[PDB]
Amino acid sequence: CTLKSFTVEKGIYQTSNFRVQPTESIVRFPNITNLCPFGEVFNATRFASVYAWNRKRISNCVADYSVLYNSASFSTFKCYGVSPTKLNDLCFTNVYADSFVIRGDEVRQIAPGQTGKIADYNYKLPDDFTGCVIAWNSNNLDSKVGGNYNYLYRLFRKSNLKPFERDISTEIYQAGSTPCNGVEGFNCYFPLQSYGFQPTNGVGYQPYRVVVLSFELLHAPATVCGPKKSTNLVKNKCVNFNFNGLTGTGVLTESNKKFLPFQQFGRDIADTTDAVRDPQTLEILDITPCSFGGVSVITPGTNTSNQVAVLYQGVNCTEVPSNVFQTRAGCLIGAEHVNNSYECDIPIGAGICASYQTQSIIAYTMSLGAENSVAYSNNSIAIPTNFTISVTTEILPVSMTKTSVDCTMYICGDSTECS
Amino acid sequence: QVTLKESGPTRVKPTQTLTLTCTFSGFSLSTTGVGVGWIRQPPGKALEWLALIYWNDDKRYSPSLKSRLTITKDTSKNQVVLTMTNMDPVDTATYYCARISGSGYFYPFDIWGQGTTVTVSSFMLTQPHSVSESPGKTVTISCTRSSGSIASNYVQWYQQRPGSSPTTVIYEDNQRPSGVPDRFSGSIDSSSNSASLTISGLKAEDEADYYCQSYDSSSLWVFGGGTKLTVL
Amino acid sequence: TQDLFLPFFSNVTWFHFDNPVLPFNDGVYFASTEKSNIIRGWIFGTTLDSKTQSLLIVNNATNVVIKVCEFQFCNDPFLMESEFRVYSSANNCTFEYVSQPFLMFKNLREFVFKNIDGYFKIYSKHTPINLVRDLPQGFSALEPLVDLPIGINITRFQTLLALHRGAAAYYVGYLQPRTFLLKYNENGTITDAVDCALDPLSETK
Amino acid sequence: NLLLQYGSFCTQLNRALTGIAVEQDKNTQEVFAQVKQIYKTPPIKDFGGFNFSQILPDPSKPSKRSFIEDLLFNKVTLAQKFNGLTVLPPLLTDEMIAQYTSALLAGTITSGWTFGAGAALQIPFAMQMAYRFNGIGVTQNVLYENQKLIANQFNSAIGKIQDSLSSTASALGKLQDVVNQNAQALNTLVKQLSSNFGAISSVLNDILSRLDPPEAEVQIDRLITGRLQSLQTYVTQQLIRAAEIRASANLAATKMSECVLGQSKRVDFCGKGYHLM
Amino acid sequence: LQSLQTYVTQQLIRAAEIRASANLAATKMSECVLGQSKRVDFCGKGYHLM
Ligand SMILES: *[C@@H]1O[C@H](CO)[C@@H](O[C@@H]2O[C@H](CO)[C@@H](O)[C@H](O)[C@H]2NC(C)=O)[C@H](O)[C@H]1NC(C)=O
Ligand SMILES: *[C@@H]1O[C@H](CO)[C@@H](O)[C@H](O)[C@H]1NC(C)=O
Ligand SMILES: *[C@@H]1O[C@H](CO)[C@@H](O)[C@H](O)[C@H]1NC(C)=O
Ligand SMILES: *[C@@H]1O[C@H](CO)[C@@H](O)[C@H](O)[C@H]1NC(C)=O
Ligand SMILES: *[C@@H]1O[C@H](CO)[C@@H](O)[C@H](O)[C@H]1NC(C)=O
Ligand SMILES: *[C@@H]1O[C@H](CO)[C@@H](O)[C@H](O)[C@H]1NC(C)=O
Ligand SMILES: *[C@@H]1O[C@H](CO)[C@@H](O)[C@H](O)[C@H]1NC(C)=O
Ligand SMILES: *[C@@H]1O[C@H](CO)[C@@H](O)[C@H](O)[C@H]1NC(C)=O
Ligand SMILES: *[C@@H]1O[C@H](CO)[C@@H](O)[C@H](O)[C@H]1NC(C)=O
Ligand SMILES: *[C@@H]1O[C@H](CO)[C@@H](O)[C@H](O)[C@H]1NC(C)=O
Ligand SMILES: *[C@@H]1O[C@H](CO)[C@@H](O)[C@H](O)[C@H]1NC(C)=O
Ligand SMILES: *[C@@H]1O[C@H](CO)[C@@H](O)[C@H](O)[C@H]1NC(C)=O
């Protein structure tokens, strides 16, 4: 098919190429450490009041959100700014946690665009909020048989409270025109009140611990990323790899070179990666493409016989899946090695040639010719006594065919626009 | 395509205890967050959730029927076994086994099984019963919450054509699963404590029963009363 | 390589006692002479006031304090000890991560500071050399040790000198982008380098 | 898929590379394989006082190479194995070439020029030297009366050539220039793969992943054309250099045929002065 | 146009080899046929006669 002829002559012809494909495509990544302190926010035994809600900054740690997903205690779990299914892989700069204790019926108004006592006077949440709100029942902890009276919230206040603002001052409210100046008279009330938490109260009156998480993105580089997984190592095989974002395809083997402690990979020749430090075991692994090469067919001509031999150039010959012989130019199959040496019939390479036994194909080392030693002496000569005349033929080419090609008739073909 | 096979006995007696087995193909229970559940549907009365098994060793049961329910998993040949005792004639219904992949607050039952009929022998959700609408003009169906706020947890919607398992049409209150028509939409009325499913234009055929659900740690999966929709 | 390198045979200002504020100019080469335990750290910022955040690096007896917190420094900040006469207030602190100190014919300390792509990169090495009052001969390559993702703007800096109740010499040089040809030995260590614009012979090389 | 619609440029390129690579073996065969038999020097070394041990093969070394040939091979120093291309080994190894040269040397020092026209005829070396002196126009009696002086001068000249070759002179620059230019052309071809060619990036995966598939072709095609143009330029340069290599091989073959197998009469063809052997 | 240029370049390259072969043939015709050549192996193996 390649020669476009039904009969072929004796020789070697290159037909096609072959490759080895990857099978595993492993991925490595460093160890998952320095988890964010989610425990001291949710499992803390102390919680702040409504008007004096705590604020905590969390940065430069991996945030594992699976513990919140699999928790079987949260009553509400709503995210208002991001897709909550993608929290495990998204990365943000900084996050904040706000914790307080509010009445059960007051958890409804912890949301953008909602109005209420806590929404306007204690905790205001902006309409462009990007985060999640978490709350759960904590009646067994914040309520006592005698009634708890420690938590406070603001109910008298002159002006609405802007988002992410806190008012700790507890000065008396000026409901009346006259200045109260701290007296406990009429139109002068304490701007805070306490919750009457009791174990026998209804569901809407029981205390509820609320944790609010906020996500922000700035021009600073992102620090709070999500956890990432990794696979196992495979060696001595053609395999894709991904080492800390460095992708490629090759065979991973052991290496003897010693990297500097801060160095990661090597670009010794032509800016090509060939050695990569393992992020987990801190070991250096060599990288080499698995295999590629051409395929050649050795035949003695279809006139003589239909037997053929296949040669793969530059192949270790252990990935090719008959006689198999390893040659310096790659192994060949279908040929029988012999101890004998003859003249070169079909060249193969590196001093190896193939021929037909006349009924099998054999491979042998080249013979330069017959070896003889001339009888040399300091008083001996050889003089011919006869002669023969011979005629030899020599052929040299002198010229070729004269051709001429026109542009407009070839490139365009009598087209006006093309011209 | 992932499919589930469920089979078991049909005849049952008040003094006998039955067992159900749902065999799943196309996916493995060992995958992360994957889970298999059992949901029963009475013929004329609304369906309800019974039990669930996750990829790890944890079981969920209906609070009102926790004593009579027990679910066992077997990853050796990809099946789960549900057993129920204390046979009582009102139990007769159609049983489904469905798959859920995630935490529970968010992911609805995406894949449902085939109807298996068992017959005997010898925090609520409110939803309007039925609505009638002429074709062309839009129509909405409400789903209100008795206790708490409807904005506290996500709401998912289903449609169930007769002779077929229910299929998700709205999840996470704004998203649309792939393949559903664009005319389906949803919204939440936070003031009136209700969620509404909106069909923008009756330009196609829709003969199915619509249900709403939500999730809570105290109450687990709970289904609404259902709405019967017909074309005038 | 084409990167920000200190030019060969370039003038560097030599100080003694004093600690004036100096422009950053997108790169600083800082060197401190031997037998000098006075230098403790550096202050980096734009205006060194309460309007904008500033980066603070202070090496105490056992550790190093890294803060890019909001600061309002004094006129002449300085450090049986009389210490922390550097600021009067510090609130709204974002990066507060304490690290392992770089240091515990004495040693010659060299530092390179550069702020690119929102990252602060430090290169340093220590070697014991004589010739206190002049920059020594030889070749030395600086290895990175820390990378801080601060993202702030840096245009000015000031050094901090420990004072007890005291003159120490240090060198300041400014970096600028130009092309260098680096030589690597059989290991990964840089042995020699040349400047591609110093001389015509260097251009031929 | 986008490349297969461009035609058969790559078939022509592969044909050109195959034609270039196949003629090196022909050049080596036509230069070194001019002899028909492997002649062996006699164990005796009675050559009339001439000392040829400096150029005869040394059996103490595994590949039987000559001392001067060893020095020449050690003096000349340096492709690599990587993705994209490969190198083929020559048909004739170094041992076979060394054997051919040894056979030619033995034939030309044991039989004169008779072996270059037919069967080798033995003749003492002094009489062959007298033949050559009579050829250059000087009677043979001056050789027979000054044999020892001529032998001593020949030995001293051989030693001087050994010293000059070991003096690290720039005489082997002809082969080194070819090796260096081939290596730098290959390195330039390899390094051309990192160019942008007006695309968004040099990395193919980034282009095919970041951009939408039915509109990335306008970015793929320019990179394809640039790489094809670079490959065509490399092929043209190799084709141009092959002609010079072949001309040099033809000249070397002619010089081997005329200067070694006979006594040349044309001046300056086989060295300055009256050529002897 | 690129295909045509490649064809032209290939023809130009082959013309040089053809011309070199023609020059060698002309030299051999001038020396071996019009005279008796003394250089060995130029006009056949052995001692050239005619
Ligand atoms: C030299 O060679 C020639 C042949 O080239 C010899 O001539 C032949 O000798 C044989 C001997 O029986 C005859 O049968 C042939 O008829 C002769 N001629 C040919 C053309 O073969 C010759 O004998 C040889 N010897 C001498 C001394 O001339
Ligand atoms: C809190 O405590 C529970 C029970 O010990 C544990 O499962 C959980 O991981 C802890 N942390 C958080 C953030 O809930
Ligand atoms: C990563 O963790 C594994 C398992 O705990 C451990 O063997 C390995 O040494 C760790 N590597 C680093 C760099 O901490
Ligand atoms: C085939 O080979 C034989 C001997 O090798 C030869 O005589 C014959 O002409 C060749 N061709 C055909 C068509 O037989
Ligand atoms: C082929 O690979 C094997 C295993 O690495 C090795 O032992 C053998 O020497 C290789 N073949 C050649 C010709 O080097
Ligand atoms: C060639 O001879 C060697 C002995 O040196 C022997 O080991 C080898 O098997 C022989 N080759 C074949 C093909 O038998
Ligand atoms: C060389 O000549 C000597 C006499 O000078 C003689 O004895 C010896 O036999 C000769 N060598 C041979 C091989 O005939
Ligand atoms: C030095 O700083 C470290 C933290 O950077 C601190 O723990 C230690 O107490 C400090 N020592 C003194 C003497 O201030
Ligand atoms: C951060 O704290 C500093 C304290 O000096 C204050 O001046 C500044 O206004 C605060 N900024 C914000 C956004 O709270
Ligand atoms: C830094 O400078 C840029 C302008 O180049 C300005 O936009 C920005 O507000 C400044 N401050 C910070 C913290 O980036
Ligand atoms: C690298 O440095 C070490 C010293 O730690 C030295 O012994 C070695 O020879 C150097 N070179 C290599 C290739 O290891
Ligand atoms: C030929 O030269 C070599 C080295 O110069 C020497 O060892 C040898 O003895 C010489 N032969 C004679 C016969 O002098």
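Since chain C takes its numbers from Swiss-Prot, the residues it shows come out as 51-66, 79-141, 153-177, 186-246, 261-300.
Any Cβ shown, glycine's included, is placed from N, Cα and C.
Swiss-Prot documents C:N121 to Q as a published mutagenesis change and attaches the note Partial loss of biliverdin affinity. If you take the C-beta of C:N121 (mutagenesis position) and look for same-chain residues 6 or more apart in sequence within under 8 angstroms, you find C:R102, C:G103, C:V127, C:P174, C:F175, C:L176.
Here Swiss-Prot notes a mutagenesis experiment, C:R190 to K, with the remark: Partial loss of biliverdin affinity. Secondary structure from DSSP puts C:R190 (mutagenesis position) in a beta strand.
All protein chains included, C:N234 (mutagenesis position) registers 13 other Cβ atoms within 10 Å of its own Cβ. Look at C:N234 (mutagenesis position): DSSP puts it in coil. One mutagenesis experiment catalogued in Swiss-Prot, C:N234 to Q, is accompanied by this note: Increased resistance to neutralizing antibodies.
In three-state terms derived from DSSP, C:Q52 (variant position) belongs to an extended strand segment. The number of other CB atoms found within 10 A of the CB of C:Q52 (variant position), across every protein chain shown, is 9. Listed in Swiss-Prot as a natural variant, C:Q52 to H is described as follows: In strain: Omicron/EG.5.1.
The C-beta environment of C:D80 (variant position), restricted to residues of the same chain at least 6 apart in sequence and closer than 8 Å, consists of C:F65, C:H66. Quoting Swiss-Prot on the natural variant C:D80 to A: In strain: Beta/B.1.351.
As a natural variant entry, C:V83 to A appears in Swiss-Prot alongside the note: In strain: Omicron/XBB.1.5, Omicron/EG.5.1. Counting every protein chain shown, 12 other Cβ atoms lie within 10 Å of the Cβ of C:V83 (variant position).
Per Swiss-Prot, natural variant C:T95 to I is noted as: In strain: Iota/B.1.526, Mu/B.1.621, B.1.1.318, Omicron/BA.1. When secondary structure is read from DSSP and collapsed to three states, C:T95 (variant position) falls in the coil class.
Under the three-state DSSP scheme, C:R102 (variant position) falls in the strand class. According to Swiss-Prot, the natural variant C:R102 to I carries the annotation: In strain: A23.1.
A 10 Å cutoff on Cβ-Cβ distances gives C:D138 (variant position) a total of 12 other Cβ atoms nearby, all chains included. While the structure shown retains the original residue, Swiss-Prot records the natural variant C:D138 to Y with this note: In strain: Gamma/P.1.
A natural variant is reported in Swiss-Prot for this position, C:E154 to K, and the note states: In strain: Kappa/B.1.617.1. Taken residue by residue with DSSP, C:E154 (variant position) is part of neither helix nor strand, so it is coil.
Applying an 8 A CB threshold to same-chain residues 6+ apart, the list for C:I210 (variant position) reads C:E96, C:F186, C:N188, C:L189, C:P217, C:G219. A natural variant is reported in Swiss-Prot for this position, C:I210 to V, and the note states: In strain: Omicron/BA.2.75.
A coil conformation is recorded for C:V213 (variant position) in the three-state DSSP classification, outside any helix or strand. With a cut-off of 8 Å between CB atoms and residues at least 6 apart in sequence, the same chain places C:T95, C:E96, C:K97, C:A264 near C:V213 (variant position), listed in sequence order. Under the heading of natural variants, Swiss-Prot lists C:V213 to E and annotates it as follows: In strain: Omicron/XBB.1.5, Omicron/EG.5.1.
Swiss-Prot lists C:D215 to G among its natural variants, and the accompanying note reads: In strain: Beta/B.1.351.
Where Swiss-Prot documents C:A222 to V as a natural variant, the accompanying text is: In strain: 20A.EU1. C:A222 (variant position) falls outside any helix or strand according to DSSP and counts as coil.
Using a 10 Å Cβ-Cβ cutoff, C:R190 (mutagenesis position) registers 19 neighbours.
Cβ environment of C:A222 (variant position): C:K206, C:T284, C:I285 lie under 8 Å away, each six or more residues apart in the same chain. Rounded to the nearest whole angstrom, the C-alpha distance between C:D215 (variant position) and C:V83 (variant position) is 23.
For the pair C:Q52 (variant position) and C:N234 (mutagenesis position), the C-alpha distance works out to 23 angstrom. The Cβ of C:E154 (variant position) lies under 8 Å from the Cβ of C:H245, each of these being in the same chain and 6 or more residues away along the sequence. Of all the variant positions listed here (C:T95, C:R102, C:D215), the one with the fewest other CB atoms within 10 A of its own CB is C:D215. Secondary structure from DSSP puts C:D80 (variant position) in coil. Checked against C:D138 (variant position), the recorded positions C:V83, C:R190, C:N234 differ in C-alpha distance, with C:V83 being the nearest.
According to DSSP, C:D138 (variant position) sits within a strand segment. Comparing C:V83 (variant position) with C:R190 (mutagenesis position), their Cα atoms are 20 Å apart once rounded.
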